[PDB]
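One structure below.
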Amino acid sequence: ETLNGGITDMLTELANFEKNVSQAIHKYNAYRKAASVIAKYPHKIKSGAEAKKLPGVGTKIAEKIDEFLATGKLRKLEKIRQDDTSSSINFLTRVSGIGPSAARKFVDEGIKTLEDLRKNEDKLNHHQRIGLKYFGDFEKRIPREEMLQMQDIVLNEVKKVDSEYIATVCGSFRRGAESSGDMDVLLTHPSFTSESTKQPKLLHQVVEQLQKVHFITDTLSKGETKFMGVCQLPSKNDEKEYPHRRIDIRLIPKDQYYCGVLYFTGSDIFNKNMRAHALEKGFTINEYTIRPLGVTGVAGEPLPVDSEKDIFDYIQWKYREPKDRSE
DNA sequence: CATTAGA
DNA sequence: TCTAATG
Ligand SMILES: [Mn+2]
Ligand SMILES: [Mn+2]
Ligand SMILES: [Mn+2]
C-alpha cells in the first residue's frame, strides 16, 4: 500500500504504456499481474532478485526493479514520459469517443492536438464530435449541489410521463459524495422485467421527455435499454450558464432493480465485501440477482427482491445506509 | 461485461 | 460481422 508503492506505480506506468502507445496486450498484461503480486507482498522489496521470487516476476521486470531501486528513476520510463508521440496518444485519449485505436490512428495522420482534431472535425464521428465539443465540460466535476438540482428535474419528468416509473440516481452521488463525474440514472418499470419482452418505448418515452424540456441536449447513444448522453441545467437569469454534463439512463426489468441498484451504488469495495459475505451466508450476488448456493459446488434460483433490504435480510447483515456503503 | 456504433 | 469505446 506504500511500502511497495514506487514499484507498483512504475510498473503500471510501464504497463499502461504497452497497452496504449504500443499494442503489446501481453507485456501489458505482464506488467499488470506483477504490479499486482508485488503489491501484495508484505515486505519491502530490496532487490530484483528478491522480487524475482515472485510469480510473474521475470528477468525483465526484475531488471526493471533494480534500476528503480538503485536510482530514483528509470530511463524507459523517462524516455516515454518525454515521447511526443506517446504523449500524444495519452492526450487524444481524453476525448470521449477516443480510444487507443483512434488515438494512434489520428496520430499517425498527424492529428496530435485539440486544434488538430478541430481542423478535421470531419475525421471524427458524432460521439467524438460531441466529445470534442464538450472537452472542457466533460472533464469538469459535478457539485452535489447540481447533483441535487439535476436529480430533481429528472425525477420530475420521469414522474410526469408515467407515475409508474422508478428512478434512482446511483453512484457516489447516491453515496453522499461532495462531487461526481457524471450522472447515473437507474431505471425501471413494473410493466418491464426478465421475461416481459421489452417495451423499448419504456426507455424512449423519458429521453424524449427530458429532451422536450431541454435537459437532454445530445445523444451519445441511444439503444433500447441504455441511453448515453449530455445534459445541462437551465442557465438561470443570466450571467451564469451551466457546463455540459455526461448523463446515462438505463432500462431495467422491475425484477432486477435493487441488486442493480445495490450494485451500481457501490462502493466497489462495499460490494466486493458484501458479496464476499453472501458466500459464507450461503449466497450469490451479482449485478442482477441473488442466488442461494448449493453444496454440490454451485447453485441457481433467484431469490425474490423488493428492496435493498431483502438482499440485506437475505445474507443477514446490517442495513447500510448508502451514506456509509463506502466499504 | 454488456451495450451501442459503425463500417 | 467484427471492432471499438463506455461504463
Ligand atoms: Mn518466478
Ligand atoms: Mn476517451
Ligand atoms: Mn457512469
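Numbers in chain A track Swiss-Prot; the residues on display, in order, are 9-335.
Looking at the header, which is where the method is noted, we find X-ray crystallography, 3.2 Å.
In case you wondered, yes, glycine gets a Cβ from its N, Cα and C as well.
Taken straight from Swiss-Prot:
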MUTAGEN   A:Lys41 to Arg  Abolishes ubiquitination; when associated with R-61 and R-81
MUTAGEN   A:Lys68 to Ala  No effect on 5'-dRP lyase activity. Decreased ssDNA binding. Loss of 5'-dRP lyase activity; when associated with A-35 and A-72. Decreased ssDNA binding; when associated with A-35 and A-72. No effect on structure shown by circular dichroism
MUTAGEN   A:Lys72 to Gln or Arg  Abolishes 5'-dRP lyase activity. No effect on DNA polymerase activity
MUTAGEN   A:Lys81 to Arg  Abolishes ubiquitination; when associated with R-41 and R-61
BINDING   A:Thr101, A:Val103, A:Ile106  K(+) 2 binding site
BINDING   A:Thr101, A:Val103, A:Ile106  Na(+) 2 binding site
BINDING   A:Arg149, A:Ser180, A:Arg183, A:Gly189, A:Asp190  dCTP binding site
MUTAGEN   A:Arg152 to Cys  Severely decreased function in base-excision repair. Severely decreased DNA-directed DNA polymerase activity. No effect on 5'-dRP lyase activity. No effect on DNA binding. No effect on structure shown by circular dichroism. No effect on interaction with APEX1, FEN1 and PCNA
BINDING   A:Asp190, A:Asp192, A:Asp256  Mg(2+) 2 binding site
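Overlay of Swiss-Prot annotations on the structure.
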{"residue": "A:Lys41", "record": "mutagenesis position", "DSSP class": "helix"}
{"residue": "A:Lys68", "record": "mutagenesis position", "DSSP class": "helix"}
{"residue": "A:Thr101", "record": "K(+) 2 binding site", "DSSP class": "coil"}
{"residue": "A:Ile106", "record": "K(+) 2 binding site", "DSSP class": "coil"}
{"residue": "A:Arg152", "record": "mutagenesis position", "DSSP class": "helix"}
{"residue": "A:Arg183", "record": "dCTP binding site", "DSSP class": "coil"}
{"residue": "A:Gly189", "record": "dCTP binding site", "DSSP class": "coil"}
{"residue": "A:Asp256", "record": "Mg(2+) 2 binding site", "DSSP class": "strand"}
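There are 20 other Cβ atoms within 10 Å of the Cβ belonging to A:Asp192 (Mg(2+) 2 binding site). Cα proximity to A:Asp190 (dCTP binding site) (within 10 Å) is found for the following recorded positions from A:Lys68, A:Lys72, A:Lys81, A:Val103, A:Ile106, A:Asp256: A:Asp256. Taking the centroid of the Cβ atoms of A:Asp190, A:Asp192, A:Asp256 as the Mg(2+) 2 site, the other same-chain residues with Cβ within 8 Å of it are A:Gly179, A:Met191, A:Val193, A:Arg254, A:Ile255. Note: the Cα of A:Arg152 (mutagenesis position) and the Cα of A:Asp192 (Mg(2+) 2 binding site) are spaced 13 Å from each other. Cα distances from A:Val103 (K(+) 2 binding site) to the recorded positions A:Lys41, A:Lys81, A:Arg149, A:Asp192 are smallest for A:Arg149. Other Cβ atoms within 10 Å of the Cβ of A:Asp256 (Mg(2+) 2 binding site), summed over all protein chains shown, number 17. If you measure from the Cα atom of A:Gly189 (dCTP binding site) to that of A:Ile106 (K(+) 2 binding site), you get 18 Å. Shown are the recorded positions A:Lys41, A:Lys72, A:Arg149, A:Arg152, A:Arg183; of these, the residue with the fewest other Cβ atoms within 10 Å is A:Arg149. The Cα atom of A:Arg149 (dCTP binding site) lies nearest to that of A:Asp192, taking the recorded positions A:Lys41, A:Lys72, A:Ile106, A:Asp192 as the candidates. Sequence-distant neighbours of A:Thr101 (K(+) 2 binding site) (same chain, 6+ apart, CB under 8 A from its CB) are A:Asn28, A:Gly107, A:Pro108, A:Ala111. The Cβ of A:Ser180 (dCTP binding site) lies under 8 Å from the Cβ of A:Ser188, A:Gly274, A:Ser275, each of these being in the same chain and 6 or more residues away along the sequence.
The two recorded residues, A:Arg183 (dCTP binding site) and A:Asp192 (Mg(2+) 2 binding site), show a Cα separation of 12 Å.
Among the recorded positions A:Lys68, A:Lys81, A:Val103, A:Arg149, A:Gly189, residues whose Cβ is positioned under 6 Å from ligand 2 are identified as A:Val103. Geometry remark: A:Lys41 (mutagenesis position) versus A:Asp256 (Mg(2+) 2 binding site), CA distance 32 Å.
Under 6 Å, Cβ to nearest atom of ligand 3: this is the test, and of the binding-site residues A:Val103, A:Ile106, A:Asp190, A:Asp192 it is passed by A:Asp190, A:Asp192.
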